[PDB]
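*Asks:* Just passing along the structure, written as structure tokens.
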Amino acid sequence: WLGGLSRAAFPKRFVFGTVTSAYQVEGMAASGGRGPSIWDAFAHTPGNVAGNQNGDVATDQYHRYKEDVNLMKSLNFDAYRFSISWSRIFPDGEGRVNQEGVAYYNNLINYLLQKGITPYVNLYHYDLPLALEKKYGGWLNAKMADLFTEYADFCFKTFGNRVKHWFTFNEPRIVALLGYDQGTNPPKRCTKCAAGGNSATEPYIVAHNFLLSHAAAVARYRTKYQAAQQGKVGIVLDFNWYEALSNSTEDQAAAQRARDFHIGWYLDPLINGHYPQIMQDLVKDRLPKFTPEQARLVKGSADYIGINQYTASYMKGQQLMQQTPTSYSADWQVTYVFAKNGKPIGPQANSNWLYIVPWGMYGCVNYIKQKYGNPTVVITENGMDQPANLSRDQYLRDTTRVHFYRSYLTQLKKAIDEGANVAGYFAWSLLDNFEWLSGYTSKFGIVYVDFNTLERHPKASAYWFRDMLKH
Ligand SMILES: [Zn+2]
């Protein structure tokens, strides 16, 4: 069961929470004044999502939020990471405010605080207002810094007297990778893609604009709101672990190149004020240059670093070659490997990319501690999925998820006990929800959602957390 884990096994005041995102749980996608995001248009195109499903209703948290908050409190969590939908506040992404949308987040935030649950609020979670994509070209346009800052400003003004823990973005690497390299997420751009694109250049343009937009929003927070509000603003980054296939110079170099192209891409700017040296060397003039002033705005602009940690891969090296550029992915010059010494790195959850590798959590946290001067880290997502088509009972007996959290949290504890500055931990997800391309065929929740009736039923993993987290 608990394997020696409890609140006593983590630092004093360590924060435990659950996570959702707006599009994935809210529903009311085209109601309450909400304007469409790029994901509304994408999900409504036949063939884009499993079963042609979309987030129109999702879990209907929009109407059930008090139930869901009561549930998280009963499970002994301290905090709730959720996102604000940009197009629910500004249906066109700019200009007119949707007061009904504002009232919703006010009500949610107020109920959370009434129930002693700390709001950790993300401003952006894959859900660019469609109007901004069409008018400005979204994250390809440097104008996003101003547009996002004006959005962030409104949210600081409106909610910041109560909200003290902000994140700007969630996984800008995946936006760059899937939206602009592989072209499998909106705006579906890539070199060969019907929508247009260039997998060798656009992922880098997009990432740069995320970084500049983050820095601009934080500068605004610090100069205008911080003195009165006394809150903090961070950013959420995905980091999956990379382990050298062997101890050869070439495999070790490859594992490190992957770390740099994955997490260093954002962390080196945020902490050190420059892109990783290997990216400068390999990507060259396809990698934008921060001016000294921009680098100084970007450096130190995150009060904490959100890490989404799920899995680990073995990495195999090769001699670095002069190559015609094709994509961000090919720029790493690495070879993914999922077995060493005849054994897989881990069994898979429902998602093909998700190998259950608890030691990857220690890998990531230890690495950030040693390389980046031990910045304040929050584990902003960790979890695993069940497949579609199970019975209610099968969903509830999620013994693999129980084992997943015990193991991963034991490895996190190991890293913390070695001195890593980790302030909190958040389980993805509170609820089974809209899992993007997989739709409702992937179940990440500690609480089961019957998507016919919308009823919530805690799984064994929810009760595991309740037991582990009791005060
Ligand atoms: Zn409803």
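Note that chain A is numbered according to Swiss-Prot, with residues 34-504 shown in order.
Determined via X-ray crystallography, 2.2 Å.
Using N, Cα and C of the backbone, Cβ positions are placed for all residues, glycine too.
Below are the features I grabbed from Swiss-Prot:
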ACT_SITE  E204  active site, proton donor
ACT_SITE  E414  active site, nucleophile
BINDING   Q57, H158, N203, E204, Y343, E414, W461, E468, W469, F477  beta-D-glucoside binding site
MUTAGEN   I207 to V  Increases KM for substrate about 5-fold. Increases kcat/Km values 9 to 24-fold depending on the substrate
MUTAGEN   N218 to H  Decreases KM for substrate about 2-fold
MUTAGEN   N273 to V  Increases KM for substrate about 5-fold
MUTAGEN   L470 to R  No effect on KM
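Map these features onto the structure and tell me what's around them.
*Replies:* All protein chains shown were included, and the count of other CB atoms within 10 Å of the CB of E204 (active site, proton donor) stands at 23.
DSSP assigns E414 (active site, nucleophile) to a strand in the three-state reduction.
In the three-state DSSP reading, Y343 (beta-D-glucoside binding site) counts as coil. If you draw a 10 Å sphere around the CB of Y343 (beta-D-glucoside binding site), it holds 24 other CB atoms from the protein chains shown.
Take the CB of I207 (mutagenesis position) and look out to 10 A: across all protein chains shown you find 15 other CB atoms.
DSSP assigns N218 (mutagenesis position) to coil in the three-state reduction, outside any helix or strand. Contacts of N218 (mutagenesis position) defined by a Cβ separation under 8 A and a same-chain sequence distance of 6+ are given as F75, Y159, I207, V208, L211, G212, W469, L470, in order along the sequence.
Cβ neighbour count for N273 (mutagenesis position): 21 (other Cβ atoms within 10 Å of its Cβ, all protein chains included).
Secondary structure from DSSP puts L470 (mutagenesis position) in a helix.
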*Asks:* Looking only at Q57, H158, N203, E204, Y343, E414, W461, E468, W469, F477, the residues listed as binding beta-D-glucoside, what is the longest Cα to Cα distance in Å?
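*Replies:* Site span for beta-D-glucoside, by Cα atoms: 18 Å.
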*Asks:* Can you check what DSSP calls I207 (mutagenesis position), collapsed to helix, strand or coil?
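*Replies:* Once the DSSP labels are grouped into three classes, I207 (mutagenesis position) ends up as helix.
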*Asks:* If you measure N273 (mutagenesis position) to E414 (active site, nucleophile) at Cα, how many Å is it?
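*Replies:* Given the Cα positions, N273 (mutagenesis position) is 12 Å from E414 (active site, nucleophile).
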*Asks:* Cα-Cα separation of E204 (active site, proton donor) and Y343 (beta-D-glucoside binding site), in Å?
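*Replies:* A Cα-Cα distance of 13 Å.
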*Asks:* If you draw a 10 Å sphere around the Cβ of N203 (beta-D-glucoside binding site), how many other Cβ atoms fall inside it, taking every protein chain shown into account?
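*Replies:* Around the Cβ of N203 (beta-D-glucoside binding site), 25 other Cβ atoms lie within 10 Å.
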